[PDB]
Every structure is written in structure tokens, then in C-alpha cells.
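Visitor: Supplied in C-alpha cells, the structure appears directly below.
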Amino acid sequence: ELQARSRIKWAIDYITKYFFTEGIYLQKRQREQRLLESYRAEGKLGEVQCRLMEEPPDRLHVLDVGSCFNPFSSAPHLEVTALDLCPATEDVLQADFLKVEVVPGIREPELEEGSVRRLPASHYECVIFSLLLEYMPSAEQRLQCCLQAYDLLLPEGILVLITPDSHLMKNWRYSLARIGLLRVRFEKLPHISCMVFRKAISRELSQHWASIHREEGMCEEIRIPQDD
Ligand SMILES: Nc1ncnc2c1ncn2[C@@H]1O[C@H](CSCC[C@H](N)C(=O)O)[C@@H](O)[C@H]1O
């Protein structure tokens, strides 16, 4: 029995609205298509390749990284693959996410010696990093995780990012835009920030947005307060 008003219920509700009950993936699609027209009209971008999602399937492919106990798996039409460095429950796969390869053409996790080594590229409507990134040892490795999430997501799929409290979020927005993830939601919950980043229709589009909004002194990586 999940806690109401938790990060878990927030994410389930957002995922449902984004893919089914509010068609947010289409709203943001139109927004990105307008942004691309504006950039082309200013000569800042040429013809770029766009990749669009098809109508979402009823059962969404969801990857829960750092899952611990698979809280999302009973949520309606989420087909959850849950990974954790130290699984707490038997339905969570053991994996160090930093050592996972993203492989096109496979359709399920591939394990060696009980540890996930390979995950299907461009396969998941949604990737969830709920309180995960602050356990990574470096800002480089936090970015690495999001780069892998990018390769794992279908076009217009979403990376759900939940992180504790203690701006740095402006820099995260810039750094993720640089690699093709545009932020589409930010909400404060008790003691946490809840964010969603979308695999934009075009990586080059997102890259150019990031270029326009780069501020002095902000870095490429994903820092946390305890980087000092
Ligand atoms: N490199 C890594 N690869 C996979 N999981 C990792 C990891 N580093 C830390 N984790 C896991 O990430 C989890 C962070 S606690 C967050 C747990 C859960 N997602 C929640 O919302 O409460 C822990 O279970 C930890 O084991």
C-alpha cells in the first residue's frame, strides 16, 4: 500500500497524464516543433532529423534504476524493469547502472553472473531515477547515467528525476538540454524536487536551446551540493 502524496504517486500520476490522460507528449511535441521553426527562421539551425513517438501502447515499458523495492510495478499499465546495486526485494534485478551497456536490437535485459550487463536501446517510454543520482561518486558519473537514460528512451520518452533538498537546477536543465533532454515539469514536494525531462524530437534542437541559455560558470556535468 503506497503512501499518498509521495514521490511514487507523483511520478505515476505524471506518467499517466503525459502518455494517456492529458496527451502532454503531443503538447510538448508541438512546442518543440514551433521552437525548431523559430530557430530555422533565425538561421541558427538548418534541416534537422526529428524522431516522433507513435501512439503509446497500453502497457508502458518503464525502467526503474536504483529501484530498491520496485514500488512502481503494481501501478496500472506500467511494465516495470527494476534495477538496483543492492536489491531489497526479489523482483528487483541486481545491476551497477554505470557498467550497463545500451544495446540496439535486443528486447530484454541480458545478465552475466546475476548482474544486468546489457539493456535494450531506444526501448523504454520512461526511465525513473528516484533518489539515485546523489549516490554516484562524481558529477561526470551522474551525467553518464543520464546519457545512458537518453539512449534507453524511445523518442519523446521521459526521464523522471527525483532528488533530495538541502541555482543548481538551472545548471541541471542546461546540462541535460546539452545531451538532448528538455525539462517539461518541475515540482517541489516535501524535502524533494520532482522533475521530468523529455527526449526531444531532435537532439540538435535541444543542444541549441542549451547553447542559448548557458550562463557564465555553469558546467557540463551534473553536480550535487556535496561536491562543495
Ligand atoms: N550504481 C548504482 N547502480 C544501481 N543502483 C544504485 C547505484 N548506486 C546506488 N543505487 C541504488 O539507488 C538507490 C537509492 S535510494 C532510492 C530508492 C528508490 N528508488 C526510492 O525512491 O526510494 C539504492 O537502492 C541504491 O542501492
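What you see of chain A is 67-232, 240-301, where the numbers are those given in Swiss-Prot.
Placed from the backbone N, Cα and C atoms, the Cβ positions cover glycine too.
For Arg73, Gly132, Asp150, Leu151, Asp162, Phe163, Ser196, the entry in Swiss-Prot reads S-adenosyl-L-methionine binding site. Summarising the annotation, Swiss-Prot assigns S-adenosyl-L-homocysteine binding site to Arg73, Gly132, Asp150, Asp162, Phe163, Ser196. Looking at Swiss-Prot, the entry for mutagenesis of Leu151 to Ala says: Abolished binding to S-adenosyl-L-homocysteine. For the mutagenesis of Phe163 to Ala, Swiss-Prot gives this note: Abolished binding to S-adenosyl-L-homocysteine. The structure shown keeps the original residue. Under the heading of mutagenesis, Swiss-Prot lists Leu197 to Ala and annotates it as follows: Abolished binding to S-adenosyl-L-homocysteine. Under its mutagenesis entries, Swiss-Prot includes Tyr201 to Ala with the note: Reduced binding to S-adenosyl-L-homocysteine.
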Visitor: Looking at the ends of the gap, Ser232 and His240, with 7 residues missing, what is their Cα separation in Å?
Guide: 12
Visitor: Could you tell me the C-alpha distance between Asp162 (S-adenosyl-L-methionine binding site) and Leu197 (mutagenesis position) in angstrom, no decimals?
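Guide: One finds 15 Å between the Cα atoms of these residues.
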Visitor: Do me a favour and check the Cα-Cα span between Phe163 (mutagenesis position) and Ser196 (S-adenosyl-L-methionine binding site); whole Å is fine.
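Guide: Given the Cα positions, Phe163 (mutagenesis position) is 14 Å from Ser196 (S-adenosyl-L-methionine binding site).
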Visitor: If you count the C-beta atoms lying within 10 Å of each candidate's C-beta, which of the mutagenesis positions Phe163, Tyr201 ends up with the smallest number?
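Guide: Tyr201, out of the mutagenesis positions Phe163, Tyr201, has the fewest neighbouring Cβ atoms within 10 Å.
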Visitor: For the S-adenosyl-L-homocysteine binding residues given in the record (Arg73, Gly132, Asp150, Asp162, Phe163, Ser196), what is the largest pairwise C-alpha separation in angstrom?
Guide: 23
Visitor: Taking the Cβ of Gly132 (S-adenosyl-L-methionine binding site) as the centre, how many other Cβ atoms fall within a 10 Å radius?
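Guide: Cβ-Cβ neighbours of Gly132 (S-adenosyl-L-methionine binding site) within 10 Å number 22.
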Visitor: State which of the following binding-site residues has the fewest other Cβ atoms within 10 Å around its Cβ: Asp150, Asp162.
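Guide: Fewest other Cβ atoms within 10 Å, among the binding-site residues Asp150, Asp162, is found for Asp162.
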Visitor: For a quick check of packing: other C-beta atoms within 10 Å of the C-beta of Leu151 (mutagenesis position), how many?
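Guide: For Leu151 (mutagenesis position), the 10 Å Cβ neighbour count is 15.
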